[PDB]
Amino acid sequence: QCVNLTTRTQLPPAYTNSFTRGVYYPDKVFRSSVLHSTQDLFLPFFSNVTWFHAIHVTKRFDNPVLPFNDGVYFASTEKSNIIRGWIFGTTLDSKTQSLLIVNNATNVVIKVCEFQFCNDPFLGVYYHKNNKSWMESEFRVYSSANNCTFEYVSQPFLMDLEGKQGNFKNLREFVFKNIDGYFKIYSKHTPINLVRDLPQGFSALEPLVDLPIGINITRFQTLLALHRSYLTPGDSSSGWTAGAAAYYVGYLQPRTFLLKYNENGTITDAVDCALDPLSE
Amino acid sequence: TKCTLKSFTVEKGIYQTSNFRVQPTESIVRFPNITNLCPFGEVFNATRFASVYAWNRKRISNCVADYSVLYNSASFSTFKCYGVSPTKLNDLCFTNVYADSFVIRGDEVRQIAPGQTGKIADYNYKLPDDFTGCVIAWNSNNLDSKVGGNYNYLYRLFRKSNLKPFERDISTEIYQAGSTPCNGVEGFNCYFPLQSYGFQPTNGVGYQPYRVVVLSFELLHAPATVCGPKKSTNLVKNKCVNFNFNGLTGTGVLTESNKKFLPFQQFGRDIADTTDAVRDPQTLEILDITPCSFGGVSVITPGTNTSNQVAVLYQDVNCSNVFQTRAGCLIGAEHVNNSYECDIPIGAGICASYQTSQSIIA
Amino acid sequence: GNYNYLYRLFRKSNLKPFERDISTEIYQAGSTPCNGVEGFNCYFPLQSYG
């Protein structure tokens, strides 16, 4: 296929537990001071998820292809915006319409096209020593793009492209759902402050976009970025620095909750209707 | 009361007949708040179009279509829509709007139809048999016909087979008909497919070049994003009118609210799981719905043999001898300061009787 | 060719049951109103058969 990266000591995955995550509103209507029960694609309380590491500062770079099931909950713990974008598709061999959602430092590019992806897709920036500037140099995503159905180009902006090290200080929350082909993305940012694992807490979720595709998505993959600097030996085939970040992926399954609404009509407390007979 | 009881002698008591409802007066319809417009200014009016064998395909997506912006800056000659009425292009939405722009002669316009024969419809641009779209043709003797002579427009004369619908064929090779293969000698059985037209300003109106743009779309297929125009109304409040808010049909009094919502969802329901409030989708204002269908009517009689006059009890009505009780609004009976024994029960400690020149007192 | 039989194709409104329509008017399709000269966007309501 294409070129790949070497000296990749892939650790075995570890299974951890999440604590009351994935509680979003039923529909487009507000209700107040009233208890109402629905059936949507949720995470059950106290479930087991899979933890994938991306810390190198060691020698860990793993980004496998995950199959797209009936709702994927995505919480991301970042400190320097390591996770750039996502790709969606079935086979990724320029014969199936592929969705590519990338958050570049200049534009937000969303393209539903027929792309050709390689074996190991990633991103790469270069940091100079004589000048303090972050420029995108290595862009090893695709070879060619011929056919397209959709293109979404946003406004130009500026990002710092941080590459510092330390503890996690962002919590990015993405909720991917499909009802009748409508791709429903839900966004939430939380300024967390802890070292590792997953923090505990309770919060509601806000909408982002409802992009109306009509394709069948089977698999997806999350692309990372590499820092090329003075710590590299001097080659792009073996010298890399992924950074230090962690992302949590959980698959949604249709539960039933009871939601408590205050005077402002937001989610305050959720009761799982089948976890134990007291909550039942 | 007689047609309620189905009798001719009505005994003393309170009876129920019907209900007082208030009819709506106006009907306001919202929806357009999005200022996006499809680029019609280059489709029907360009600097130079293309030939019939090499027509230009333009994709129209992520905008709002309109019909009234077509007859204010351009005059046409031929306008025919196949498979759809031209007056149904406003309420109905569209999917996959494609425009095929090509320039032909004035005698070839009738050959561009879904189900004709000839040369152009079989060798240049094949139309489908179940075609659903509009065909727009107009005269343009301004840019397509040079005063010194324009011969840049070409058409295909010789081809091996026919064409599929929505197929473009561009070839500049020498056509071969029989034996002695040519590869360019310009001899016997060596045909050139791309032949020149005869667009001259010295001829008649039939030899003038005509610009034909065919709009093709789909109906009731795929998640659409480009719909047609929509008429909008004004906003009226504190009146029981009919309305339509984001597809929800409601009729009632839209009073001002004292609560605020969150800026991503639209409607509002109360403790009873029914609609109590709605956000205005144009002015972003929370409006409380309350319909004007409240109350019933009740008839008080002293008896048929006693008198032929009544008192009328309006149940949930705020208010000759109009008196408001705690049980409702009473018309046809006067309130007295004296307290008698109760004869006909009404509600909330009010009773009516027939005392003293005599009337019904409450 | 037998072109002696006609039918109504364009009409502004619909019809009630048990009613025959005799008089025909020049139908207007969108803008450019006709007012009885039948110019642009003025289709005829009566069309022949095949």
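All chain A residue numbers match Swiss-Prot; in order, they span 14-70, 76-298.
Each residue, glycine too, has its Cβ placed from N, Cα and C.
Annotated features in Swiss-Prot:
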- A:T19 to R: In strain: Delta/B.1.617.2, Omicron/BA.2, Omicron/BA.2.12.1, Omicron/BA.2.75, Omicron/BA.4, Omicron/BA.5 (VARIANT)
- A:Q52 to H: In strain: Omicron/EG.5.1 (VARIANT)
- A:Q183 to E: In strain: Omicron/XBB.1.5, Omicron/EG.5.1 (VARIANT)
- A:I210 to V: In strain: Omicron/BA.2.75 (VARIANT)
Distance from A:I210 (variant position) back to A:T19 (variant position), taken between C-alpha atoms, in Å: 34
Neighbour tally for A:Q183 (variant position), based on other Cβ positions within 10 Å of its Cβ: 11
A:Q52 (variant position) CB neighbourhood, other CB atoms within 10 A: 11
Residue pair A:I210 (variant position), A:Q183 (variant position) - Cα distance, angstrom, rounded: 16
A:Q183 (variant position) to A:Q52 (variant position) - Cα separation in whole Å: 42
Cβ-based isolation winner (fewest other Cβ atoms within 10 Å) among the variant positions A:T19, A:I210: A:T19
